[PDB]
Amino acid sequence: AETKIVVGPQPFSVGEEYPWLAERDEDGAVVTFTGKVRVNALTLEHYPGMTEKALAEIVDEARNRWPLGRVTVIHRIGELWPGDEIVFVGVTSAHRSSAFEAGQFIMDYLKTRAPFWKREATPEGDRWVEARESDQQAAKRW
Amino acid sequence: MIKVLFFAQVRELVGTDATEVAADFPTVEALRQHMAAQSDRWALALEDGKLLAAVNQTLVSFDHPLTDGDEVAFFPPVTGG
Ligand SMILES: [Cl-]
Ligand SMILES: [Cl-]
Ligand SMILES: [Cl-]
């Protein structure tokens, strides 16, 4: 039932987050998703007063769609490099289906609703990364 | 007043991060149109069919009503991780 939401520049560690997320015996299914930056540095601009709230609104909606246990959502900001972990979603449930589906949903909605914008520091200047129509479609299925 | 925040490309094109407007608009849309009408740059920034809006840090329809003290933000489609 508790939700951990963190938005900030600091790195996170899946091994550090997992124990808490997985602690409840009634939370028999634990799914995590880590997304890394996909060589140019990326800088993640964000709307600070909204990013945590938006992530929390997505988890609240997930909790109404699936019976979830602990959930953790972490999204980094600042300058990151390919290979760096940018986002972590941890979800638990009694059954795997709920856990997987909610993880997918949380990611799909994060990718279309959480106010972060990536810019790439290319040789010719900063360039904004393009939003993907595939994220829109993925989100629209829910 | 209503505080209007801009992000990313929108911010870049409008040329400010934030501004205040009187609460004389019934909806986000009415406000968007008023801001768009201030200049060609503002219209460009704030006329994209994919522009998003938030009111008090929630994403909303452009038909969302506005009220004094609200914080409105206009921004492009998001690109987080
Ligand atoms: Cl992905
Ligand atoms: Cl998926
Ligand atoms: Cl108009």
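To match Swiss-Prot, the residue numbers of chain A are left as they are there, and the shown ones run 2-39, 47-150.
Going by what the header records, the deposited coordinates were determined by X-ray crystallography, 1.6 Å.
Cβ coordinates come from backbone N, Cα and C, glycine included.
Quick look at what Swiss-Prot annotates:
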BINDING   A:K37, A:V38, A:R39, A:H103, A:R104, A:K119, A:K126, A:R127, A:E128  substrate binding site
MUTAGEN   A:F34 to A  4-fold lower activity than wild-type
MUTAGEN   A:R39 to A  24-fold lower activity than wild-type
MUTAGEN   A:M115 to A  4-fold lower activity than wild-type
MUTAGEN   A:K119 to A  No activity
MUTAGEN   A:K126 to A  58-fold lower activity than wild-type. Accumulates large quantities of reaction intermediate
MUTAGEN   A:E128 to K  17-fold lower activity than wild-type
MUTAGEN   A:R140 to A  2-fold lower activity than wild-type
Point to revise | Interface-adjacent mutagenesis positions, chosen from A:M115, A:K119, A:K126, A:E128 when a CB lies under 8 A of chain B | key: A:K119, A:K126
Practice item. Provide the three-state secondary structure of A:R39 (mutagenesis position) computed with DSSP. Key: coil
Practice item. Taking only the Cα atoms, work out how far A:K119 (mutagenesis position) lies from A:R39 (mutagenesis position), in Å, as a whole number. Key: 14
**Study point:** Most distant Cα pair in Å, residues A:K37, A:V38, A:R39, A:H103, A:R104, A:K119, A:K126, A:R127, A:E128 binding substrate
**Key:** 39
Check your understanding: In sequence order, which same-chain residues at least six apart have a C-beta under 8 angstroms from A:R104 (substrate binding site)?
Key -> A:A30, A:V32
Check your understanding: Within 10 angstroms of the C-beta of A:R39 (mutagenesis position), what count of other C-beta atoms is obtained when all protein chains are considered?
Key -> 10
Review point. Including all protein chains shown, what's the count of other C-beta atoms within 10 A of the C-beta of A:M115 (mutagenesis position)?
Key: 21
**Study point:** Local Cβ density at A:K37 (substrate binding site) - other Cβ atoms counted within 10 Å
**Key:** 13
